[PDB]
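Report on one structure; see the data block that follows.
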Amino acid sequence: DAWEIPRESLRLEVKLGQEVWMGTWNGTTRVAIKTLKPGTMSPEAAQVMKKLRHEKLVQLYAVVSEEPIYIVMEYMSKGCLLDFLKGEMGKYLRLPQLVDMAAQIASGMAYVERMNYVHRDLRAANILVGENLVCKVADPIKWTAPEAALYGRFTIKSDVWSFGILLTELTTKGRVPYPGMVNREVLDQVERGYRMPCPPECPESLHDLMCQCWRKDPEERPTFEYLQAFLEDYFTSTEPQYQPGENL
Ligand SMILES: C=CC(=O)Nc1ccc(Oc2nc(Nc3cc(C)[nH]n3)cc(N3CCN(C)CC3)n2)cc1
């Protein structure tokens, strides 16, 4: 019964999803308004997001319980990261900015890890970007760990698998993993121990990190806090003699 607000207090301005809007709350604060079909399940369907609070996670500000439904949240300047990587900023990005982006989210997930939650669909489409290349965790077998796609063993260690796949999206400016292979072909070949090669111009030492997130044994995959610290320290500890190339 807390968080609750009057419906007059939030003006919805521009559509985004299919719904989700940009607006204003108390005629001041800029906000993202995740509507509800009244519904659609609908009051099922929030407390999940009220239980979690962190800088690299997206924030719930307030709600409307009785129908029709409304949820208000932090607005992210630059939209979802998959669109940002392929589109105009795609061609200008480089390793230094790409590894910082990757570090920030590793932070988000190290909160979720510490809090004993599990996200279950970490990937570029579900990260949001803001001003100053700020990125945050928000709200498909190719991204999904084996245990999870097959047998439903979703854990924090299935999220880190998905992370390493997200590392490949950063490195190809947002290409779908496993170029030219459909989901059934991925599933069987990955069971063989196949794992994507080193992308062009991406240094071998980062490809190793990718390969460590993708181990066939969940336990052996590293923590998010290891993952954060490693990407934080990259250009001093790992590739001190890095040199700008044509894409990276
Ligand atoms: C049904 C939609 C869904 O599950 N997720 C979703 C929601 C929105 C979305 O697009 C989007 N969310 C935004 N900000 C948000 C969203 C939230 C929840 N906080 N801040 C901003 C945005 N832009 C796209 C193009 N830009 C030039 C203007 C801004 N798009 C893309 C995917």
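Numbers in chain A come straight from Swiss-Prot, and the residues shown are 258-275, 280-306, 311-404, 425-533, in order.
Each Cβ is built from the backbone N, Cα and C atoms, and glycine gets one as well.
Every protein chain considered, the tally of other Cβ atoms within 10 Å of the Cβ of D386 (active site, proton acceptor) stands at 15. The active site, proton acceptor annotation in Swiss-Prot covers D386 and rests on sequence analysis.
A helical conformation is recorded for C498 (mutagenesis position) in the three-state DSSP classification. For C498 (mutagenesis position), the same-chain residues lying six or more positions away in sequence with a CB closer than 8 A to its CB are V445, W446, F448, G449, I450, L452, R506, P507, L512. Annotation of the mutagenesis experiment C498 to A in Swiss-Prot: Significant reduction in S-nitrosylation.
Quoted from Swiss-Prot, the note on the mutagenesis of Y527 to F is: Constitutively active. In the three-state DSSP reading, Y527 (mutagenesis position) counts as coil. Listed in sequence order, the residues of the same chain lying 6 or more apart from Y527 (mutagenesis position) and placing their CB within less than 8 Å of its CB are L360, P488, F520.
Across the unmodelled stretch of 20 residues from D404 to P425, the Cα-to-Cα distance comes to 15 Å. Across the unmodelled segment of 4 residues, the C-alpha atoms of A306 and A311 are separated by 8 Å. Between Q275 and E280, the deposited model skips 4 residues, and the Cα atoms of these two flanking residues are 4 Å apart.
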